[PDB]
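Below you'll find the structure, written out as structure tokens, and then a few comments.
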Amino acid sequence: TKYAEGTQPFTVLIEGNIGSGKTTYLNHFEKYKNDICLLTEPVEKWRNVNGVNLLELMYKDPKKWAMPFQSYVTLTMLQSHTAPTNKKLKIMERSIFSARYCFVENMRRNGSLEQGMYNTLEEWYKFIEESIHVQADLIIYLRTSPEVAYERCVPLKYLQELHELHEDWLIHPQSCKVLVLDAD
Amino acid sequence: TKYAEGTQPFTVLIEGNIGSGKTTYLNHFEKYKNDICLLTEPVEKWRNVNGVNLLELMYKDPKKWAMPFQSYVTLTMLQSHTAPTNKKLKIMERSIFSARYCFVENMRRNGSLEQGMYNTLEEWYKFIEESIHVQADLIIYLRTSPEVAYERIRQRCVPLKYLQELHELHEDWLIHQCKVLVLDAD
Ligand SMILES: Cc1cn([C@H]2C[C@H](N=[N+]=[N-])[C@@H](CO)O2)c(=O)[nH]c1=O
Ligand SMILES: Cc1cn([C@H]2C[C@H](N=[N+]=[N-])[C@@H](CO)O2)c(=O)[nH]c1=O
């Protein structure tokens, strides 16, 4: 009864802070193109919504554009999450879950998302779990230290905030199995 | 395969401009509470999102709040559209369709919704039709004239130009091409 229920293979979610080596990690699998479904984070889509670059706009003026940006990120995640495939294994770089628990939650904390905006997104997150099937069998957490992530130009404080949020979500509900890797 | 597919009875959508008499029309059915599922426009939800009054905020500063407001409207619409019921007939005041084709579209035209915002909502509207079943068997269009609507409201306050814009949009969607039933609400 939920959309895309029973249409997805075993699904692996690569999660990690900015600069935890996620793109590198997903590339290792590229020689298996033919047997694995590989979906990188849809940044390209965020950079071009029928011509509009939502990513730049968000950097430019977060108070105004964080809401539409995160709303759109959420959508793209669903698009990946529910995309059909005949492959027997599927790996995604980030997910609806990182978007909600890390990026949106952080924007609330630093007040990029005002109360009304945050709540609209949250209400959508709740409706999404009732209505849309998000296949998630294993998270692979490329755990790092904010400082190491820093070496590979977002501020360091931001990376620490995001680090704590990934730590809260993945180490300290979701009874999906997590696999911690030292990416230091 | 779409959410809420096969879960809904015959559904009637009451559409109309602001002040076309929609609330009055839905009330006629209230004596059939027991046999008809009656869902008024979720204004109450818009007025209180865990405490936040999105309706108010929108009126005060549309450039900022139109996006989250319409995003939330869309959601509430889906909530009504997909709500389960054992009744054999269901009537909604407004719908995801009016919110998309009239209110959102109008906010684009008058630049309350900047290009990026409008597009995010549209992308969501497209995903919503792929993924979520919206039961709609009959629209009842309470057709009126902007002037009469302006009147009916003034007596009961939207500017008149807004009601005209909305009127044209309802006209485009419902008249100048689900079965539609036009009523003269003048
Ligand atoms: C998944 C996700 C990424 N992002 C940002 C962080 C990254 N910034 N840089 N450089 C960018 C690409 O991952 O998008 C976001 O703001 N919200 C989100 O939900
Ligand atoms: C359905 C809908 C209503 N509205 C507004 C118009 C109405 N304004 N007044 N008075 C209010 C209640 O219908 O909500 C909106 O802005 N977007 C929508 O999608």
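Here chain A follows Swiss-Prot, giving residues 12-163, 174-193, 197-208 in order.
Header lists the method as X-ray crystallography, 2.8 Å.
Any Cβ shown, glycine's included, is placed from N, Cα and C.
The feature active site, proton acceptor is assigned by Swiss-Prot to A:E104. Here A:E104 (active site, proton acceptor) comes close to A:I25, A:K33, A:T34, A:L37, A:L50, A:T51, A:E52: these same-chain residues lie at least six apart in sequence, with C-beta atoms under 8 angstroms from its C-beta.
According to Swiss-Prot, the feature ATP binding site maps to A:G27, A:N28, A:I29, A:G30, A:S31, A:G32, A:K33, A:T34, A:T35, an assignment based on similarity to another entry. DSSP assigns A:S31 (ATP binding site) to coil, not to a helix or a strand.
Among the mutagenesis entries in Swiss-Prot is A:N45 to D, noted as: Reduces enzyme activity towards dA, dG, dT and dC about 5-fold. Following the DSSP three-state reduction, the secondary structure of A:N45 (mutagenesis position) is coil.
Swiss-Prot documents A:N64 to D as a published mutagenesis change and attaches the note Reduces enzyme activity towards dT and dC about 500-fold. Reduces enzyme activity towards dG about 3900-fold. Reduces enzyme activity towards dA about 900-fold. Counting every protein chain shown, 14 other Cβ atoms lie within 10 Å of the Cβ of A:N64 (mutagenesis position).
With 3 residues left out of the model between A:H193 and A:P197, the distance spanned by their C-alpha atoms equals 10 Å. Here the candidates are the binding-site residues A:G27, A:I29, A:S31, A:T35, and by Cα distance the one nearest A:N64 (mutagenesis position) turns out to be A:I29. For the pair A:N45 (mutagenesis position) and A:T35 (ATP binding site), the C-alpha distance works out to 19 angstrom. Cβ atoms within 8 Å of the centroid of the Cβ atoms of A:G27, A:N28, A:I29, A:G30, A:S31, A:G32, A:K33, A:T34, A:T35 (the ATP site) belong to the same-chain residues A:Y36, A:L153, A:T155, A:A160, A:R163, A:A207, site residues excluded.
In this view, the densest Cβ surroundings among the recorded positions A:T35, A:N45 belong to A:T35, judged by other Cβ atoms lying within 10 Å.
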